[PDB]
Amino acid sequence: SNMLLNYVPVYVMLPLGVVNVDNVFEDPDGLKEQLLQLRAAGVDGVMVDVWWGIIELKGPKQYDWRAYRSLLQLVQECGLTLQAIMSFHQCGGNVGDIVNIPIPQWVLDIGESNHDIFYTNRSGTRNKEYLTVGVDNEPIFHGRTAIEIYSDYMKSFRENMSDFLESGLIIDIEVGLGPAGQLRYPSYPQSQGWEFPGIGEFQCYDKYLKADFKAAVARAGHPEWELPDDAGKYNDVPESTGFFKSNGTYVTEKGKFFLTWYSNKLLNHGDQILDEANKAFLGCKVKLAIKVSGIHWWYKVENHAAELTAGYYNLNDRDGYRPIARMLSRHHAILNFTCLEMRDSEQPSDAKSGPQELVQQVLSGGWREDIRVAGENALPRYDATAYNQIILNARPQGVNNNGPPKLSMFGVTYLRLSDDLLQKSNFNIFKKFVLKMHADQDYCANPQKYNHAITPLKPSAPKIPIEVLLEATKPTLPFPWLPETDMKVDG
Ligand SMILES: OC[C@H]1O[C@H](O[C@H]2[C@H](O)[C@@H](O)[C@@H](O[C@H]3[C@H](O)[C@@H](O)[C@@H](O[C@H]4[C@H](O)[C@@H](O)[C@@H](O[C@H]5[C@H](O)[C@@H](O)[C@@H](O)O[C@@H]5CO)O[C@@H]4CO)O[C@@H]3CO)O[C@@H]2CO)[C@H](O)[C@@H](O)[C@@H]1O
């Protein structure tokens, strides 16, 4: 009884391209066999990208939901729930992307005449994996703004998948908000030569964001201020730049204003799109969620350079994640994080990486703000060390034999279903992982039993002014973490 209240659900990401670029569900029989294995292993559900570039390929509002309806039907038949990602991004240029799925060609056609609809770096390179926040409210897509495109897409999904939603097949809607579906700037593009652990680059040089910034600095009484010109390039280290070096530009009035403006754009981008997601799924028995990327490199140095270029204005004396958690609260949304499997010792010393501390900060911030926090492993891992670290983060203070744990993640999604995962040894270890995540209890079909009942999505609470959101930048002590989990996959 008490142990079941400690149950943390486990989901598994489906293979990329399960539904191909031509909107065809290629191998249902193959997938079926895999899903049945997951079902027998105790997995609660699966996660899948519902690619915008596949669905609305033909043209504006020309949606084809047929292949995905077939996929959802199979998932339901196999007794698994689903986390559906509204993927308004391209698959192909990020780590692990083994299939190329661009955004709609008709959108790219518009991009040919207006290159500024894409995130742009100082050098002028255009990244076509996602539409810049700069055009969120620009009615340049055959009369629609980018946010309207996202809104219409989600509404169409809600209506065309109404039966699956009513039956409870979908656990949550992961609202894609940028590259790799994450609320972030494409500051570390492998497509432009970035290599870990480069500090990355600011991506606010498209004409819309640049004009936005210029107007902002003018209103601040400094019209002459320009975007950073001393931040170096993708593969630099912080000390080699005028912007991130000690006493550098990042701590000057100009630098602080820019960083605040830059990170604020993401806060409002997510807030505005979540407003549309709430409207689209209002009344549905599903929860909303967003994804925040885990930029752990340089976390251990004063400048947190990589986080800053990604859009997370997080420093040792400024919490850049709690404001995101606070923004999510009005939407009753889940903050889906990552790097749950990483240990600092596994990263190269020169990267000044702190994934363990970063995870502790983000999860603690979410709990401090009274919102649900879920997460994923950042990279493919099949070993016990990885699973034990995930289980530790899932319940930082262990299991409570007297009832529910004071601290527990809302769920964990494993990246990713593959042939390797299903191999004898790998899968046997994975089964132990599932068992421990479930607090040694057998798979529990009814989430209500472990206090995960889903009620109709209510309208979002009143808008929270930016000043109140930023009050959450006040540094706070993280919740204490055990050094190791009390539920290891082995002994
Ligand atoms: O289907 C869902 C979704 O899947 C894919 O996106 C997911 C990413 O695959 C996943 O990594 C994560 O996104 C972030 C991640 O959170 C973040 O940490 C970062 O990843 C870093 C590593 O942390 C870092 O260690 C380094 O990895 C090196 C590694 O050190 C080295 O030893 C060797 O293994 O090479 C690795 C590759 O460089 O760099 C990576 C970045 O390259 O960035 C990730 C990407 O933003 O969560 C994503 C969302 O689920 C698909 O890409 C996406 O389209 C799908 O929607």
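The residues of chain A that appear here are 6-496 by Swiss-Prot count, in order.
Looking at the header, which is where the method is noted, we find X-ray crystallography, 1.6 Å.
Here the Cβ of each residue, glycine as well, is placed from N, Cα and C on the backbone.
Remark: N382 (substrate binding site) has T343, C344, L345, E346, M347, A391, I395, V417, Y419, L420 as non-local neighbours, by Cβ distance under 8 Å and separation of at least 6 in sequence. As annotated by Swiss-Prot, substrate binding site applies to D54, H94, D102, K296, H301, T343, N382, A383, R421.
Here the residue is the original one, but Swiss-Prot notes a mutagenesis experiment at this spot, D102 to N or E: Loss of activity. In the three-state DSSP scheme, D102 (mutagenesis position) falls into the coil class. When other Cβ atoms within 10 Å of the Cβ of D102 (mutagenesis position) are tallied across all protein chains shown, the result is 16.
The annotation that Swiss-Prot gives for the mutagenesis experiment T343 to S reads: Reduces activity 360-fold.
What Swiss-Prot says about the mutagenesis result for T343 to V is this: Reduces activity 16-fold. The secondary structure of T343 (mutagenesis position), as reduced to three states from DSSP, is coil rather than helix or strand. Around the Cβ of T343 (mutagenesis position), 26 further Cβ atoms fall within 10 Å across all displayed protein chains.
According to Swiss-Prot, the experimentally introduced change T343 to A is described as follows: Reduces activity 1700-fold.
Long-range Cβ contacts of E381 (mutagenesis position) within its own chain (separation 6+, distance under 8 Å): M18, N341, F342, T343, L345, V417, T418, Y419, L420. Taken residue by residue with DSSP, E381 (mutagenesis position) is part of a strand. Annotation of the published mutagenesis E381 to Q in Swiss-Prot: Loss of activity; the original residue is retained in the structure shown.
Under the heading active site, proton acceptor, Swiss-Prot lists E381.
Residue with the densest Cβ environment among the binding-site residues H301, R421: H301, by other Cβ atoms within 10 Å. Checked against ligand 1, the recorded positions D54, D102, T343, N382, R421 give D54, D102, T343 as the ones with a Cβ under 6 Å from it, listed in sequence order. Rounded to a whole value, the Cα-Cα separation of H301 (substrate binding site) and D102 (mutagenesis position) is 20 Å.
In this structure, the C-alpha atom of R421 (substrate binding site) lies 11 angstrom from that of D102 (mutagenesis position). Geometry remark: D54 (substrate binding site) versus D102 (mutagenesis position), CA distance 12 Å.
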